[PDB]
Amino acid sequence: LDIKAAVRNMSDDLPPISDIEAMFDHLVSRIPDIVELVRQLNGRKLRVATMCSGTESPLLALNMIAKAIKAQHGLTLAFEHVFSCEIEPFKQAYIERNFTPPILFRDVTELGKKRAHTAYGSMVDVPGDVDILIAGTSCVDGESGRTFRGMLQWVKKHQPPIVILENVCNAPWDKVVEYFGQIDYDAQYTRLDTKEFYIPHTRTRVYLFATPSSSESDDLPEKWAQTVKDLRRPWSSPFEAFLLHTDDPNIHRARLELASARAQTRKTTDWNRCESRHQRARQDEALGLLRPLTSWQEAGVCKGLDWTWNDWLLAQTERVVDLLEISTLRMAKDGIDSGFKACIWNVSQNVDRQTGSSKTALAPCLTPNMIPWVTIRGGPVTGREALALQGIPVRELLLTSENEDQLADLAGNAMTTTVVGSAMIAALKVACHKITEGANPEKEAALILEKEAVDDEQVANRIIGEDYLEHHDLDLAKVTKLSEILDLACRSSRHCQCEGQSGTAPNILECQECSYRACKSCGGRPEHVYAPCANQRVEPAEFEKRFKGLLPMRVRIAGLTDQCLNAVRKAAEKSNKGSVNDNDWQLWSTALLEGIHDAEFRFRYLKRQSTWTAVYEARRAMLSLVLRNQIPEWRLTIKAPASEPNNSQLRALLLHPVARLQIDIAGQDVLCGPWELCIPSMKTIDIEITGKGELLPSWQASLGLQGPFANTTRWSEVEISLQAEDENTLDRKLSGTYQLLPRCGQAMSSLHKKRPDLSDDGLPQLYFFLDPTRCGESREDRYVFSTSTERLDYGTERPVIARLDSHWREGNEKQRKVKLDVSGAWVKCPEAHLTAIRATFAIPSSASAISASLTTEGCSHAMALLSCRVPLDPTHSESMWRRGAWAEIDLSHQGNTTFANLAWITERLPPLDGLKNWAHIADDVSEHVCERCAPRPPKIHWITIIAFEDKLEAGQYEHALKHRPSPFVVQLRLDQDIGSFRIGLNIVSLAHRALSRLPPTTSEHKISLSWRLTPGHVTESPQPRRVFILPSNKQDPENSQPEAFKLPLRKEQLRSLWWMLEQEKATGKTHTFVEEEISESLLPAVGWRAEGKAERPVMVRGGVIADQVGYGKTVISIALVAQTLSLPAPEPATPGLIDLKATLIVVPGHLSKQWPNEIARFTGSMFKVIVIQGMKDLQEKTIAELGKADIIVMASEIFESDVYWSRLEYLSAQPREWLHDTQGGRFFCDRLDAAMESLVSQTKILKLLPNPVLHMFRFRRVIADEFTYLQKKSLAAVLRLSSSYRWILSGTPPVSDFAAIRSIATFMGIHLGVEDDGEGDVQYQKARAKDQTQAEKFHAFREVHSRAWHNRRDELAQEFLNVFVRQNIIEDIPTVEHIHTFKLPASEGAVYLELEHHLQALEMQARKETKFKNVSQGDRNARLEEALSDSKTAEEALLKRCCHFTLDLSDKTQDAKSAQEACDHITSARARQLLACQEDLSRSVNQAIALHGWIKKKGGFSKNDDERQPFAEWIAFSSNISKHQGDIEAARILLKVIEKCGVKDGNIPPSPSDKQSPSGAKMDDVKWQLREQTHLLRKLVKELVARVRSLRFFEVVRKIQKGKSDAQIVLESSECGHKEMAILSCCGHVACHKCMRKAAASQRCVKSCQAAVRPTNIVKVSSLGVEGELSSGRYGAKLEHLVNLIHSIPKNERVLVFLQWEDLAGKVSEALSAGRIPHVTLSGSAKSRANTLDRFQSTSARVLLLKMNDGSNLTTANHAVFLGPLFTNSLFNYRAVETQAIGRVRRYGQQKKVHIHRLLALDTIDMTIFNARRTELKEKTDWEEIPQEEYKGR
Ligand SMILES: [Zn+2]
Ligand SMILES: [Zn+2]
Ligand SMILES: [Zn+2]
Ligand SMILES: [Zn+2]
Ligand SMILES: [Zn+2]
């Protein structure tokens, strides 16, 4: 066939091919002329050089070419990756991990010179000779081609014989060939399609071979292209063969970070431009306006079909989510059910860009800016799966912390390996000559044998030990022993699709008429009849082990000779089934015998799907233990031969399993019973479907399609009829009546359930539904009639009973003839048997035998941890084992496959016990690093400053890191029929690694190295951050007294003072904290994580108090200073130093004026004090001036001052511009490091130095009084200076994570952690990743840790906390509550009453604010919403209006000042919006009439009755008062439509008209645009109706509130025939309560209201309010009760209020002056809130007006007065801000009785929220309530 015809949809004759090795094997089998390259090399080594290739698809393909060439012709050709270039750090880390090029450069522009920088920073010379070169997508771009010309300088100089490019179709290719001809290179570009070379991806890219000119009269590129376009072979395997399974540890992890990321967390764009296009499409294809995949409301309110990765759908945008709906509807109406056909959408493209509904097996182009969507999974294409569509093989990949966008970059800007391999092989073949052969074979072969002979010894001597005890022989027949296992299986199997392969989902729900289990969170759109799940859950980790003990490992089949089958068919011939044919029988029996004979099935893995299953791989078949809940069994499947066409008669008949083994429930053994064969014998039978029952909307109708699928009916039952014998031959008695289960989803919502019948009593339930084939035309999909409905996987087949014809679908007909087909007849077989089967293994089982034989500089050797011996068959054996000598196996590139073929051995071994605890030699030699296990990272140089790196040290660091001992070593051999493989850990290497990462100190301590090994380690799915708890400080004895202070210590500061004394004393305590640096190494598949650690004990005196303002931290620290006085406990000293006995405090600037005044207030005069503010005090006093001083306190700005650093460098003997920086980053840290190295020498030399620096000399004590304030520049200052004891004081301790705890511990002196920049948050990583050298940013991606190595550091941080960190946080005081409740005055109460129902009418909750382009659509929003003024949401406005009456608070130009006078403005302004509505409705009708006439100028609609017009039918229906219109609402529509244009007829031109058409032209654009105008007009009609209905309601209630003759007259307008009466909240419909309760229940009042009404709306007219009762007119009733309460307090207390609304606070502050309660408002100034709070707390102003979110001590304050409940989103944040401020007043240090007051309104949303808070807060956290007592005071 032609290539285009073939690649449009996959050829059925090309064999299915998905293995990249088989791809390239076939490609080499194509051309046999490639050996000419072997010859023209003559023993040389080919020289490749890629540039910006991305993922080295070149080298992947070329390795596979070399392996293929050897496989066919027995000829070896080698090639040496001379150098690669790549710019992006994560890309080059990926390359270095997965390939290890010997040279890897930064940028191509540099490499036109004699040397360049490699990725590391080595600056090696450019190589100079290559043979083939490949540039890429990223370099071909005087600025545009900065890279392209830079690469051309390389090409011109070095003249490579072959050059290949790769890029998009739309590139300046002619200019490329011009630039090539500039330097004499023959170039020809051609475009080629990825789908044309073996892969079902669709990508077209443009290539061009190059070669130097004048090689011949021939033009080489033309012949090259002719050969390349010959190398075409279309796709034949669906993209479902390149996809990983859904429950796969790399995909389920991808689902889990999505859920976890959502668990941590607003950006609203308007898609109004494309919205009209979406509805236009829905209108055009006649699709409905439904949303059947995910019913989406807003950005993130959607709800998928429970199996659809819903946490991804929540994160998309509205356009994408809607386009998914439009796609599923287009794919519907074509007989195709999306979600059950395997296909893929790329939904980033706008609507109508693509035709869509393409060939299902194919996949669109996966551009870097893609948002793909796998249909049948319900989720995005995982990046690892986008890399396998580029031909890259993904098994042995190393990925370390890549995003999905960062990895989509790689997968999109890649080279399809088959395509580049074809281009290379044609290029090399055509340009085979002109190659500069070496042709010296034997001198090279000698070196080849030299390298092999030296490494064959090197691997054999790497293992020491093996004298450790061998352990008892294991037999593979561990069949050691009933249905308790089979029900442990049910209790352990999967219950929520989101569970995966080891997960527990709370609140499982199980259905009836079908057993579909799902979690309560992700379940309910395909909802169907649930009930909670009964059974309790066993962990699968615990189950699987009991299962493993039940299983053999190698099994074989005994029976099934030939000619036994030849009598198996005889009995079925005697029986009524019949044998259809003999050709198929021969072709089947043949391939069955070569699958059974000579095959030892080996155990591979266990599937934890909703049913547990075990899998056994052979050479030519597979075996599966199914372990069903009912009828567990074994099924055998035979692999069809690899070289078979897709439409093969053999391959087809070898698709379903071929043999069956019913596990005997009686028998306690797994393997037992008879074997039944599925003989291939297709059968023709005739059936009679009958449709009876109620008719239901069809599947398409339920989706809401509007074409011929507008309304279509299908039956609710189906009565199936089969012939007697034609029933008896089939095993299951399948004739009955099947009830449809529409809520129970399936393909086309088709789940029919068998009714319970007779004699099928104990048997699984049989379902009948539709199941598509994941590929192929709609007419492929059929009815399954099966016994299971589980969501299967690729390569798993459904065990079905009989299939039905493919032309049934659905209907509503009475009965019809249909053809059923069944093809597999099972027949008994007793001759089959399944049979299980001097092995050893050297478990060391002696943790000390290794430790004894361990020696220093033994890093070269691998201490043997395990050995084994197992009998294999040397025949039909595979090449992992090596005959004769140990072969090592490189784990990084072969470990997954290796350990996947050894699992049948590895899962009989016992777990390595005796190794969990760690013990080893002690007092080890310190600082003796290996410099082979742990190289010294190079010194980084600094010089607008760029982090430069030292090239010379970089090269040694490179070589050393390249040559490091692999911590685990695996070796295998097959000497004589007995395979022996061993595992060894390089323990001393781990210890040497951990030794290096532990910085040296001048300590008299010696570390101890140790090591441990833990089995069973499993990779960890994400959990949330661990919170860090601080221990209390009350359980200890209290220090007696300070014997100096004049004031007591309140009995809760004594218990902490004793704690500060005991540590600065440090009784006993050879060492306090043990700093532990661990290093690890993973052996994944076996599961061992072997970790070795170094411990250093350190003894340090001090801690962090971490206590909040209003606590006597200052008092307690002056106490600790007084106690240890004249007591010279600190022993050590630098040999040259100026140590004093003073103590130092570091405090911020505005808190320094405090501290000496508290010594003065307290004892004072018992020790000399010096405070220093400002630099010109350090100049003032010398060293002997500063002498004889006990306590010194410094402002933090002294370090931030730069004359301080000038003095520091002057005493450091540095140049005067050294240490002179304005940014204070990592560079200034080195400027400190060198200086501090200088200080020790300077002070070692040699007083009264006039201007000393604090950093030069040593203290008795340093106290960091605030640790979170100290800026990033001045923190480094306070981290250096030395002291005998270390104290940190802080109101807020920075204890949020490890990176925050480490900042404290560095001040302490501990070294609990090391930097890695892979542990912080995504935010925090960036602020440090801007300071990284370009090589460090690369080194971060190179190595990654285990998420257990972080948890252990978390544990060590917690252990640091529990020793050095205390916190005093438990009822201090009587905390009483006083719920004050309002009566509604109805002077402003009714003002409130109109708001909630006005907002109910307009149904607007919040003001949305987004990007509006349409000037006449955005203003209609800014005006409609304008009534909810000065606020964000309905709750906020309702609270503001229940606190105080006012239309709106931002505009103070007009002031109501009274309740009725405010109602006046309410009525006036609301009539104003009514007129605004009618006048927007004015201009809109005119524009509609004009656009209507725009059809008329063109002339009719091409027919008198071409179509009904939306606008026309809206007229003459909105133009009468007949029906579907308010009693009085619509009479005001005629007054506005007729005045423009009268009766329906004519009036084509408008009476005023400015622009007849805003308007290229389509004549359908304006048509459907007029339709949109009709819809908008209907909308506007609705708001008019609401506006007038609410107006009538409010004027009615204001009538009673006025209480006059009009009130009584319209009171007697009851209209209910009666004359106590309730009012409708929607309009004035005063009809009596007696009938009107039934009116509101029946949802229809007596009138011709107009809209349905709720019984909760009703109010009693006598219950509205009484007038003249209380003067609630001057201000809000809340404000006057506030005045009353604050009057009622005694004058001597203190009051604070919160004011949760700052807008309301402006009015509250003014109204408080009416009560004349002098107040502070906490505003009016910036940064002068310090004086705000110093006021009235130094001693005046009583009451404070807080903000409820705007560290200060409120100890003077006694009464909190909340003034209305706070409005907030989450209960967590509610309680956080609620216990906070409840904490601000009575935290500690208070000698009062705290009272909490609430001013709430009885009939108001404020109580509606208060009840919601109370009735839910007591359940969660079991929050402690406070006693409630009525405030009587004064
Ligand atoms: Zn779920
Ligand atoms: Zn159900
Ligand atoms: Zn070492
Ligand atoms: Zn009545
Ligand atoms: Zn009414």
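The count begins at 1 with the first shown residue.
This entry, so its header tells us, was determined using electron microscopy, 3.2 Å.
From the backbone N, Cα and C atoms, a Cβ is placed for every residue, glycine too.
According to Swiss-Prot, the feature active site maps to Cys139. The Cβ of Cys139 (mutagenesis position) has 24 neighbouring Cβ atoms from other residues within 10 Å, across all protein chains displayed.
Sequence-distant contacts of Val1109 (ATP binding site), defined by Cβ-Cβ distance under 8 angstroms and a gap of at least six in the same chain, are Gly1291, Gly1751, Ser1752, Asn1753. In this structure, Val1109 (ATP binding site) belongs to neither helix nor strand by DSSP; it is coil. The annotation ATP binding site is assigned in Swiss-Prot to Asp1107, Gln1108, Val1109, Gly1110, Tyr1111, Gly1112, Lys1113, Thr1114 on the grounds of sequence analysis.
Experimental mutagenesis at this site is recorded by Swiss-Prot as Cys139 to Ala (Swiss-Prot position 440), annotated: Abolishes methylation of the fifth carbon of cytosine (5mC) in DNA.
Looking at Swiss-Prot, you'll find the mutagenesis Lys1113 to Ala (Swiss-Prot position 1469) noted as follows: Abolishes methylation of the fifth carbon of cytosine (5mC) in DNA. Abolishes methyltransferase activity and severely impairs ATPase activity.
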Deposited-model gap closure distance - 3 residues unmodelled, Cα of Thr1739 to Cα of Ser1740, Å: 8
Interval bridged by 14 absent residues [Cα of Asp141 to Cα of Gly142, Å]: 11
Local backbone state of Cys139 (mutagenesis position), from DSSP in three classes: coil
Integer Å distance between the CA atoms belonging to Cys139 (mutagenesis position) and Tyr1111 (ATP binding site): 64
Anchor-to-anchor CA distance, Å, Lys481 and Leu482 (intervening 2 residues not built): 8
Neighbour tally for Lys1113 (mutagenesis position), based on other Cβ positions within 10 Å of its Cβ: 21
Shell list (ATP; ref centroid = CB of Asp1107, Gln1108, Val1109, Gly1110, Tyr1111, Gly1112, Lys1113, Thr1114; cutoff 8 A): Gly1291, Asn1753, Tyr1788, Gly1789
Rounded Cα-Cα span from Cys139 (mutagenesis position) to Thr1114 (ATP binding site), Å: 64
Distance bridged by 3 unmodelled residues (Cα of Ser1559 to Cα of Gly1560, Å): 7
Inter-residue C-alpha distance, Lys1113 (mutagenesis position) and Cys139 (mutagenesis position) (nearest angstrom): 63
Length of the line joining the Cα atoms of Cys139 (mutagenesis position) and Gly1110 (ATP binding site), in Å: 63
Cα separation of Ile943 and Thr944 (whole Å), the pair that brackets 15 residues absent from the deposited model: 9
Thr1114 (ATP binding site) CB neighbourhood, other CB atoms within 10 A: 20
